[PDB]
Amino acid sequence: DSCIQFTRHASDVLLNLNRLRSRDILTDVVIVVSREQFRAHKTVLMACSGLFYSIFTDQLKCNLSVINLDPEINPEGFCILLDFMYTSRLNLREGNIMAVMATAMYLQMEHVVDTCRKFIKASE
Amino acid sequence: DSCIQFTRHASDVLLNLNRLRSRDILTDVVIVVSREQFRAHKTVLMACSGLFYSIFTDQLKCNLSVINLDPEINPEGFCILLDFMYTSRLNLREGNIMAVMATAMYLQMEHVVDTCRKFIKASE
Amino acid sequence: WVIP
Amino acid sequence: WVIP
Ligand SMILES: O=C1Cc2cc(Nc3ncncc3Cl)ccc2N1
Ligand SMILES: O=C1Cc2cc(Nc3ncncc3Cl)ccc2N1
Ligand SMILES: [Cl-]
Ligand SMILES: [Cl-]
């Protein structure tokens, strides 16, 4: 087509979705991780994660307001990844990289799994 | 902080939200324009438009599944703006610029109003 | 705004 | 990935 494009549009949308998350506006699901609870928007979770995409396209699970993650999932690793979903920023540190990579593999967040693999390989 | 950032994350999120819109997955509102109906996600509409932000933060209207726009709003202008919300791409043409600008002013989409004003000024 |  |  002959469209024009606003460069900052996608980033501004994500910033506003994160503002809605901060203020708990229109959040429609609780993600339970080892008794730690995280409120979010199903659509943002689906847009970021192959696991959430699969969960919320399921005809029964799409209607659930609570999702319990596997007990092996670390709440801090999940928190870091949820923040990344809403900001594009990943707080990757020596002390959390193993939990973050394991959580990203479970959530099916391929680009995160990729940078974790590379950061681990650089330290070996 | 010491975060790393994935450059394409925001664009990939928006692309996935538009794929959900195309497939009518988790859409939670119908926008009615001169008897033309558009399904969308409230959170994306709020992230893009000052009007929808105001509507869906209202304690009564946040729960509505149907929103009727002012009868002066042109369905094609709305359609072009809804596409822009989900893609960052604006189909601005000589034949639609007046309807698009009027719709963007009503929806409170300041960057769109800005490029319409500039494109109109260039032709005068 | 740009030409994509 | 970049340093923002
Ligand atoms: O690594 C990843 C990130 C990711 C996101 C999603 N999401 C969607 N894919 C396609 N259409 C709509 C949506 Cl919401 C699916 C798989 C994966 N895998
Ligand atoms: O031009 C525009 C675009 C736009 C978007 C919104 N949205 C939000 N603002 C702040 N926190 C959350 C959200 Cl969802 C409000 C006003 C305007 N005005
Ligand atoms: Cl990712
Ligand atoms: Cl705008």
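Following Swiss-Prot, chain A shows residues 6-129, kept in their order.
Cβ coordinates are placed from backbone N, Cα and C, and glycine is handled just like the others.
Now, the feature entries from Swiss-Prot:
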| type | residues | note |
| --- | --- | --- |
| DOMAIN | A:32-99 | domain 'BTB' |
| MUTAGEN | A:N21 to K | Abolishes interaction with NCOR2 and HDAC2, no effect on interaction with CTBP1 and transcriptional autoinhibition; when associated with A-116 and 376-Q--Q-379 |
| MUTAGEN | A:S59 to A | Abolished ubiquitination by the SCF(FBXL17) complex |
| MUTAGEN | A:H116 to A | Abolishes interaction with NCOR2 and HDAC2, no effect on interaction with CTBP1 and transcriptional autoinhibition; when associated with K-21 and 376-Q--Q-379 |
Looking only at the domain 'BTB' (A:32-99), what are its DSSP counts of helix, strand and coil residues? 30 helix, 15 strand, 23 coil
How big is the gap, in Å, between the Cα of A:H116 (mutagenesis position) and that of A:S59 (mutagenesis position), rounded to a whole number? 18
Write out which of the listed mutagenesis positions, namely A:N21, A:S59, A:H116, lie with a C-beta under 8 A from a C-beta of chain B, sequence order kept, or 'none'. A:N21, A:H116
Integer Cα-Cα distance in angstrom, A:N21 (mutagenesis position) to A:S59 (mutagenesis position): 25
Which of A:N21, A:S59 has the fewest nearby Cβ atoms, counting only those within 10 Å, among these mutagenesis positions? A:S59
Mapped onto three states, the DSSP assignment of A:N21 (mutagenesis position) reads helix
The answer for which mutagenesis positions (A:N21, A:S59, A:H116) have a CB under 6 A from ligand 2 is A:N21
